[PDB]
Amino acid sequence: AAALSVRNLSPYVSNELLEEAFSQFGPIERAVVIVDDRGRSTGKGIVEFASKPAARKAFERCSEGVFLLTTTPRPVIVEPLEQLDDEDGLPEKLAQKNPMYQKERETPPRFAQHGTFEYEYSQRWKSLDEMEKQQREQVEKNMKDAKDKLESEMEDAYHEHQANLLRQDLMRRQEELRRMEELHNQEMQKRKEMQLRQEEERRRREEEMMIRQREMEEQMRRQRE
Amino acid sequence: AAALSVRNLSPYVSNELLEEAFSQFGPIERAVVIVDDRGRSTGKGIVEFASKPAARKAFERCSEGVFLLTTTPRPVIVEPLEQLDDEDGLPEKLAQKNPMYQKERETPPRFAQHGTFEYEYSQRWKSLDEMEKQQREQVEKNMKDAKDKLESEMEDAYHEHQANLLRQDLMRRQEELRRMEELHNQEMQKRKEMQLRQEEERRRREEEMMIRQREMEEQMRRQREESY
């Protein structure tokens, strides 16, 4: 009653992932992945919500924004579920006999034979339907090939992003080291200068004390005479 | 699977009609016309047989030859039923078995916001998805028009048939009168043959009379001399 078709899932998307993913919009009554007879994923899914406003929010948000379910950036295409009945179908009782139904019953289920424009204009149609089928397949095949070429680019792009993140985190660490090394070079150069300087203050003081001793040795020798 | 997908059905084809039409191949387990919300016929349908060869028979007949069910010449296209699991699907337990399940389920379900590397690549993905819908809707539009340009042309051919059906009658009348002309020309040739015979019958009588008169006179002239 209140369900949506989910398209563009990834083979790794489970029913349990879908249940958990769409719970973000409202309560999930039932969530399933469409899978083939050999157990593999089709790429389609069904999300049955409890009420119509819950499914409305889910459809609207996924149309508006970009809803991702996995690590790989594959956007889930949410569309409303086309409800089609096979339980009751089209009974004869409620099939109105308009001038269009009565007239259509006037010929029984038959096989058209060659020559008659019915046959000739029957296969000629089949031919176009075969062109439609062939054209429909080519589109799907070209877009599958193109999305596969985009996942090959997204592959090389996400690596380059990570490689550049690290190449840049490496260069700040090379610079930090280069700066810590240089600061200490300067810090040791101030200590070198200081030592040589404090050495001369000691060297001069001793020379000054020796000279002033001979100055007081002269002043006393003079004061004798 | 012993069931088939029936398509290109008139909006008037019912479940009961579909059953009666396909019962000629084998036994019918179930025959249904797929209907939409509003209740209209979707043109599609399902036909289930009791045995696999009965379905094989029906598919083979309808793929080769042209099978119809209504007045309007709308052929039935039969394809083997594409069956996919809608109730069990792919559970976590079957999915966990794969190493990639834990790495994909590593980043939780989210809405990728502008600025992220994810958003750029998700827009480039939606861009190809929009390309697909536009290419697919284009393909359907073209064939809807071509299949309509064929249905118009069938109407053109239907009217030209009547134009040749009635023109055939005129050619037949021209041959009916040709025989009546021949019949009359024969019935006059008969009357001519008879006139010349009726005339000869009258003429012979005239001649036979003169011979009968001469013969009597010659006899009478003999009698008078023989008695003299």
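In order, the residues displayed for chain B correspond to 370-597 in Swiss-Prot numbering, which applies throughout.
Structure method, as recorded: X-ray crystallography, 3.0 Å.
Just so it is clear, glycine is given a Cβ too, placed from its N, Cα and C backbone atoms.
For the domain 'RRM 2' (B:371-452), the DSSP-based tally of helix, strand and coil residues reads 21 helix, 29 strand, 32 coil. The feature domain 'RRM 2' is assigned by Swiss-Prot to B:371-452.
Packing around B:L535 (mutagenesis position) is summarised by its Cβ count: 9 other Cβ atoms lie within 10 angstroms of its Cβ, all protein chains included. DSSP assigns B:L535 (mutagenesis position) to a helical segment in the three-state reduction. Here the residue is the original one, while Swiss-Prot reports the published mutagenesis B:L535 to A with the comment Impairs DNA binding and ability to mediate transcriptional activation; when associated with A-539; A-546 and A-549.
Among the mutagenesis entries in Swiss-Prot is B:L539 to A, noted as: Impairs DNA binding and ability to mediate transcriptional activation; when associated with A-535; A-546 and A-549. A sphere of 10 angstroms centred on the C-beta of B:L539 (mutagenesis position) encloses 9 other C-beta atoms.
The DSSP secondary structure for B:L546 (mutagenesis position) is helix. What Swiss-Prot notes for the published mutagenesis of B:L546 to A is this: Impairs DNA binding and ability to mediate transcriptional activation; when associated with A-535; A-539 and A-549.
One entry in Swiss-Prot concerns the mutagenesis experiment B:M549 to A. Its note says: Impairs DNA binding and ability to mediate transcriptional activation; when associated with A-535; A-539 and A-546. Listed in sequence order, the residues of the same chain lying 6 or more apart from B:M549 (mutagenesis position) and placing their CB within less than 8 Å of its CB: none are present.
Cβ environment of B:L546 (mutagenesis position): no same-chain residue six or more positions apart lies under 8 Å away.
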